[PDB]
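Take a look at the structure below.
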Amino acid sequence: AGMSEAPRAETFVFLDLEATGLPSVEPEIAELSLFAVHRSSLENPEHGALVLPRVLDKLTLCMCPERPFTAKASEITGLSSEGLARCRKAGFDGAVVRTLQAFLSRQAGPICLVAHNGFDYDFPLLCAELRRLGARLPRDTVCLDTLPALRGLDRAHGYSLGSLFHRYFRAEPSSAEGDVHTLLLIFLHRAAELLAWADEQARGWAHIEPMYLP
Amino acid sequence: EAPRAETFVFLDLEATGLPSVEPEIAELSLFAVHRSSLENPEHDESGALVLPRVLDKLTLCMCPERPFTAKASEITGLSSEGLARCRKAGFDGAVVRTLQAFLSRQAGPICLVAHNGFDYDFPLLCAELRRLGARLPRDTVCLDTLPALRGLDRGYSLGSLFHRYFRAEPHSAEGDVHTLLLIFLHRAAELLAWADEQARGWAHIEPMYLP
């Protein structure tokens, strides 16, 4: 009875970013991974173990950031400016924006972006990078941050990808892509709850504010 | 004296049947690897081969217009019901724009690499792009690892090649590309040489069939 203003999403795009540091540094995306999943699949998880949906769109891109990585970031991401320049990856540009948009256009909309801790990091950062270029996402795309959502669902009935995974699956996880890979499994495990939360609480992408301006 | 390939784009297609039924792509996967990563395999702390850290990937699912061959649906895990249920449209402009932008992200010339590309992946890919007047960068060349390996050697499925080369495996477009890449990494210098000498230009690839 209590419908939200937020349009109901038909595709869930799980995503993760590997960046150059924390907000105070005006970090940049060095790597991004998108897993596009149709609502169907989240409503009928596959297996006797839980497995990724068979029908899945994936997009992983590497870029060379304009500014340096902090030592800790290269360390935890295995990524560095030399490595990215050696492979001739340009920085977040028009090419990247077109690939993102073409890819998103392959999804039945509206789209709900799903990132862990998205509200405080991935979303504003993605938002900053796109803003520099004036790029827009499909209208009525919405956002779900599984971190506040899962804490909410649990206070109703810690929260790093690692603990979450160990607690839900008795152990070991497996990179922007691996991180999206393990976020999806976590989601699949509380699928029914996360879907309802997204329907009732997803934030409009228009409400997301760029981490910083160019 | 033409510049050799700078990026090697490894790909695989999951389709609906053998060429005679005029198969359609249902899942396509692309791994873009810069030449320097092939020239320099990276290793595990254990010393085991690993994929290059810097890798671009694209996996797209599509619903074919015509039916799946039973065998095809079985080995691939894909079905018309499934693709339709997820609203995955057929090979269209959105697929083309996605591929072109993705490839525009790679330092060229590009060398497409597929196992059995010559008899299957290339011509099939070519047919579905042709249908839309789509084309790929004109300096794109192609490498088919089936004749290349059989060539270098003189069982050849991806599976038995993997067994023979590492011992063990992991169907899935992405899965197959992943194992093709480790396999290529295992004989990189031989295959890089083979590619520089015998890769064929994309423009001389023919559509498997017209609609």
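Here chain B follows Swiss-Prot for its numbers: 3-156, 169-184, 188-228, in order, are the residues you see.
Cβ coordinates come from backbone N, Cα and C, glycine included.
Quick look at what Swiss-Prot lists:
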- B:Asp14 to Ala: Loss of enzyme activity; when associated with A-16. Almost abolishes enzyme activity (MUTAGEN)
- B:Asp14, B:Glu16, B:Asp193: Mg(2+) 1 binding site (BINDING)
- B:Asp14: Mg(2+) 2 binding site (BINDING)
- B:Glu16 to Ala: Loss of enzyme activity; when associated with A-14. Almost abolishes enzyme activity (MUTAGEN)
- B:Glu16, B:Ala17, B:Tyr122, B:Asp193: substrate binding site (BINDING)
- B:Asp123 to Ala: Almost abolishes enzyme activity (MUTAGEN)
- B:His188 to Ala: Loss of enzyme activity; when associated with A-193. Almost abolishes enzyme activity (MUTAGEN)
- B:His188: active site, proton donor/acceptor (ACT_SITE)
- B:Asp193 to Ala: Loss of enzyme activity; when associated with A-188. Almost abolishes enzyme activity (MUTAGEN)
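A break of 3 residues separates B:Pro184 from B:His188 in the model, and their Cα atoms lie 11 Å apart. Taking CA atoms as the reference points, B:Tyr122 (substrate binding site) and B:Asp14 (mutagenesis position) are 10 Å apart. Sitting within 8 Å of the Cβ centre of B:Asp14, B:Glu16, B:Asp193, and not among those site residues for Mg(2+) 1, are the Cβ atoms of B:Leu15, B:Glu29, B:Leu30, B:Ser31, B:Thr78, B:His188, B:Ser189, B:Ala190, B:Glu191, B:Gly192, B:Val194. For the recorded substrate site, residues B:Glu16, B:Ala17, B:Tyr122, B:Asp193 set the reference point as the centre of their Cβ atoms, and the other residues of that chain within 8 Å of it by Cβ are B:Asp14, B:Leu15, B:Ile27, B:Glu29, B:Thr78, B:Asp123, B:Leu126, B:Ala190. The Cβ neighbour count for B:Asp123 (mutagenesis position), using a 10 Å radius and every protein chain shown, is 24. Residues within less than 8 Å, Cβ to Cβ, of B:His188 (mutagenesis position) and separated from it by at least 6 positions along the same chain comprise B:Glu16, B:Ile77, B:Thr78, B:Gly79. B:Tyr122 (substrate binding site) counts 19 other C-beta atoms within 10 Å of its own C-beta, drawing on all protein chains shown. DSSP assigns B:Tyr122 (substrate binding site) to a helical segment in the three-state reduction. If you compare Cα positions, B:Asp123 (mutagenesis position) sits closest to B:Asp14 out of the recorded positions B:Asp14, B:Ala17, B:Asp193. Residues B:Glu16, B:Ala17, B:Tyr122, B:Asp193 are recorded as binding substrate; their most distant pair of Cα atoms lies 15 Å apart. Distance across the unmodelled 12-residue segment, from the CA of B:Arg156 to the CA of B:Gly169, is 13 Å in the deposited entry.
Across the structure, B:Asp14 (mutagenesis position) and B:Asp193 (mutagenesis position) are spaced 7 Å apart at their Cα atoms.
Figure note: comparing Cβ neighbours within 10 Å for the mutagenesis positions B:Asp14, B:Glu16, the maximum is reached by B:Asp14.
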